[PDB]
Amino acid sequence: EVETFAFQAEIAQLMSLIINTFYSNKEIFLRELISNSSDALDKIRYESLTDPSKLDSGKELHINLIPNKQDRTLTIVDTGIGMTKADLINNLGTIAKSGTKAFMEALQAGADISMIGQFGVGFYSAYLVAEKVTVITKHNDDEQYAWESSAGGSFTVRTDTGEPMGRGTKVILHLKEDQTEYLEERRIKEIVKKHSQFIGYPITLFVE
Ligand SMILES: [Mg+2]
């Protein structure tokens, strides 16, 4: 059973801007996703100080980057806090609406795409390089869900029956045809070194 939801207008506009604006420095998408993973890992870490039981779903806190040329996907996996169904449908868009308006304020008033992360909506930079984004996520006390969107104003949520995750998030980037460079090891390495070198969690770049 797949449910289909409309993005809030403001979020749909943001996604259209990202997809349509001429902007050659597409590589910033990876730092934004890794940053989001790091924040999610911080979050489970501090929540589990006043509730150790939140770590029963997994104690390891790390990030995997997994390229698959056969599927043409780049997956950013973390064991962070993950996201509830209530997050995926409502709470994320509630928070993102304000940060989206600030970001588009600055885009005309002293800014370029590369500061999208300072307004909490860096996730949507994924559409610089991905034609479709699939997000698998598992939060404590909720089930595992698959969120999916190829933009166009809508997204889907379903219960995930695939490989169970324990706790965390997988962002699966289905790369555009002309963006397979982000499957190449040298390229991913270069980008992580340039923009993500001081993240306080292990980042494992899988090979192949
Ligand atoms: Mg929305």
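Just so it is clear, chain A uses Swiss-Prot numbers, and the residues here are 16-223, in order.
Recorded method for this deposit: X-ray crystallography, 2.0 Å.
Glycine residues also receive a Cβ, built from the backbone N, Cα and C atoms like all the rest.
Straight from Swiss-Prot, the features:
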MUTAGEN   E47 to A  Strong ATP-binding. Strong interaction with HSF1, HIF1A, ERBB2, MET, KEAP1 and RHOBTB2. No effect on interaction with TSC1
MUTAGEN   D93 to A  Impaired ATP-binding. Strong interaction with HIF1A, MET, KEAP1 and RHOBTB2. Loss of interaction with HSF1 and ERBB2. Los of interaction with TSC1
MUTAGEN   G97 to D  Abolishes ATPase activity
Q) In sequence order, which residues at least six apart in the same chain have a CB under 8 Å from the CB of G97 (mutagenesis position)? A) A55, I59, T152, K153, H154, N155, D157, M180, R182, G183, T184
Q. Among the mutagenesis positions listed here, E47, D93, which has the most company in the form of other Cβ atoms within 10 Å of its Cβ?
A. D93
Q. Taking just the CA atoms, what is the gap between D93 (mutagenesis position) and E47 (mutagenesis position) in Å?
A. 13
Q. Helix, strand or coil: which one is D93 (mutagenesis position) in, per DSSP?
A. strand
